[PDB]
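For reference, the structure is listed below as C-alpha cells.
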Amino acid sequence: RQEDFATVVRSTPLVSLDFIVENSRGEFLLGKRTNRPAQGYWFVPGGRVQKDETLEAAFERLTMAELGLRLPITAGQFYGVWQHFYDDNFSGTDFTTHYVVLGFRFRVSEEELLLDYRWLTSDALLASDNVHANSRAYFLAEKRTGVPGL
Amino acid sequence: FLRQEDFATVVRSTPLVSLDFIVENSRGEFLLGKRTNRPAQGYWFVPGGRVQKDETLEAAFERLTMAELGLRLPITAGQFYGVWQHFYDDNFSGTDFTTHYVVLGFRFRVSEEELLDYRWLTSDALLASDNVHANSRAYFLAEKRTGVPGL
C-alpha cells in the first residue's frame, strides 16, 4: 500500500537487482522509466526485492517480468554491490530514494525475449544523455573501482 | 531518525540492509556477541548492523566497525565476503511479523587486545555450538558458500 511504501522509502534503503543484459550484437538492454525517481531517463532493467523473498526467487521473477525470459541467479554473473541515491521518490519531491543494488551481468539472444525498450552499444549508451548516470556507471571503469564484489 | 511505528512499518514491508563482520584474531578465532533483544534473542552472532537511509556503504562500515568493535576501520580493510540473506520469524518488537535482512559480509583480521557479552571462538567451536545462530554458522560452512553472490 502507498502510505506504507512512502514511509519505507523515506526511512530505509530499498534492495534491488539490476541487469546488465548483452545481446549477440554487443549491445545492452535499456528501458524507459515512466515514473519517479529519474523520470523519463533510460535505465538497465531491474527491480526491488520484496519482503521475505529470496535473492534466487527475486532474480527469477524479475528476469521474467523485465526481460520476458525467466533465468536463474546462476545464469547471472555477479556484478558487485552498487548504491543509487535520488533526490526524489515515486510519489514526488518531498523525500529522497536510496537503493542498495545487486548488479548481474549476462548474455542473451535478443530474439528470445518477451518485451519502451532499446538496445545500445557500450559507446552509444555512454554518449547518450537520455540514459541515466546510474546506468552509464556500470560501463565506466572509474565507477567499478571500490565496488564490493568487483 | 525513525519513530517506533515507522520502523515497524519498515520491518513489516521491506528487507533491511546490513553489514556483517567476520572478525578473526591472532589465534584464528572469530568474534561472536550474544543478542539480548529480539530478533533471535539469546543466540550468538558475528558483529554487525543495518545500513541506514542515505548512508553510503563506506560510511556504514566505518560507523559500524567503531560502534561494534571500538575500532574505526575503512571499508578497504575488509574483504568482501558475499551477499547473504537472513530471515527471522520475529522482530525487534515481538512476534507479530517477520524480519528480513539482505546482508553484506566482510572478513578481516584484528589484534584482539586493540578492540574496545562476547566470545572468541574457532570455527570448529562455533559450528558445534547450539547457541551460535545458523545465520552466523553459515559463514563457516562449505555447503553454504555455494551460490552466494560475490563469493
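Residues displayed in chain B correspond, in order, to Swiss-Prot positions 2-117, 125-159.
So how was this one determined? The header says X-ray crystallography, 2.0 Å.
Using the three backbone atoms N, Cα and C, a Cβ is placed for every residue, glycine included.
Feature annotation from Swiss-Prot assigns substrate binding site to B:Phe2, B:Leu3, B:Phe8, B:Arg36. For B:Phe2 (substrate binding site), the count of additional Cβ atoms within 10 Å of its Cβ stands at 7 [all protein chains shown].
Under DSSP, B:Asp21 (mutagenesis position) is assigned to a strand (E or B) in the three-state scheme. B:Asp21 to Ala appears in Swiss-Prot as a mutagenesis experiment; the accompanying note says: Increases Km for GDP-mannose 5-fold. Reduces activity 120-fold.
The C-beta environment of B:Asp21 (mutagenesis position), restricted to residues of the same chain at least 6 apart in sequence and closer than 8 Å, consists of B:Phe46, B:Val47, B:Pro48, B:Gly49, B:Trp85, B:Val104, B:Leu105, B:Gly106, B:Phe107, B:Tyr147. One mutagenesis experiment named in Swiss-Prot is B:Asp21 to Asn, and its note says Increases Km for GDP-mannose 9-fold. Reduces activity 400-fold.
Taking Cβ-Cβ distances under 8 Å and a sequence separation of 6 or more, the neighbours of B:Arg36 (mutagenesis position) in its chain are B:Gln42, B:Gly43, B:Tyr44, B:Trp45, B:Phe46. Classification of B:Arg36 (mutagenesis position) by DSSP places it in coil, neither helical nor stranded. Quoted from Swiss-Prot, the note on mutagenesis experiment B:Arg36 to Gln is: Increases Km for GDP-mannose 9-fold. Reduces activity 24-fold.
Under the three-state DSSP scheme, B:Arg51 (mutagenesis position) falls in the strand class. Here Swiss-Prot describes B:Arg51 to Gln as a published mutagenesis experiment; the accompanying note says: Increases Km for GDP-mannose 40-fold. Reduces activity 300-fold.
One entry in Swiss-Prot concerns the mutagenesis experiment B:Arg51 to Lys. Its note says: Increases Km for GDP-mannose 40-fold. Reduces activity 10-fold. Its Cβ taken as reference, B:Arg51 (mutagenesis position) is surrounded by 17 other Cβ atoms within 10 Å in the chains shown.
Here Swiss-Prot notes a mutagenesis experiment, B:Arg64 to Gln, with the remark: Increases Km for GDP-mannose 80-fold. Reduces activity 24-fold. When secondary structure is read from DSSP and collapsed to three states, B:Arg64 (mutagenesis position) falls in the helix class. Within 10 Å of the C-beta atom of B:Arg64 (mutagenesis position) sit 16 other C-beta atoms, taking all shown protein chains into account.
In the three-state DSSP assignment, the secondary structure recorded for B:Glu69 (mutagenesis position) is helix. For the mutagenesis result B:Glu69 to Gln, the note given in Swiss-Prot is Increases Km for GDP-mannose 10-fold. Increases Km for magnesium 40-fold. Reduces activity 150-fold.
As a published mutagenesis entry, B:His87 to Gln appears in Swiss-Prot alongside the note: Increases Km for GDP-mannose 4-fold. Reduces activity 200-fold. Within 10 Å of the Cβ of B:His87 (mutagenesis position) there are 22 other Cβ atoms, across all protein chains.
For B:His101 (mutagenesis position), the same-chain residues 6+ apart in sequence whose C-beta sits under 8 angstroms from its C-beta are B:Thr15, B:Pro16, B:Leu17, B:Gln86, B:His87, B:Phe88, B:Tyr89. Listed in Swiss-Prot as a mutagenesis experiment, B:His101 to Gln is described as follows: Increases Km for GDP-mannose 14-fold. Reduces activity 7-fold.
Under a cutoff of 8 A between CB atoms, and with a sequence separation of 6+ in the same chain, the neighbours of B:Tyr102 (mutagenesis position) are B:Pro16, B:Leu17, B:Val18, B:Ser19, B:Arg51, B:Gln86, B:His87, B:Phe88, B:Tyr89. B:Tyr102 (mutagenesis position) carries a strand DSSP state (E or B). Listed in Swiss-Prot as a mutagenesis experiment, B:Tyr102 to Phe is described as follows: Increases Km for GDP-mannose 7-fold. Reduces activity 100-fold.
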According to DSSP, does B:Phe2 (substrate binding site) sit in a helix, a strand, or coil? coil
Given a separation of at least six residues and a C-beta threshold under 8 Å, show me what packs close to B:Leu3 (substrate binding site) in the same chain. B:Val11
What is the straight-line CA distance, in whole angstrom, from B:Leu117 to B:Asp125 across the 7 unmodelled residues? 12
In whole Å, note down how far the CA of B:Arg64 (mutagenesis position) lies from the CA of B:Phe8 (substrate binding site). 20
Same chain only, sequence gap of 6 or more: which residues have a CB within under 8 Å of the CB of B:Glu69 (mutagenesis position)? B:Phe22, B:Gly34, B:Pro48, B:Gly49, B:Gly50
Could you check the recorded positions B:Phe2, B:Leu3, B:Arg36, B:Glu69, B:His87 and tell me which sit with their Cβ under 8 Å of a chain A Cβ? B:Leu3
Between B:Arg64 (mutagenesis position) and B:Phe2 (substrate binding site), what C-alpha distance do you get in Å? 16
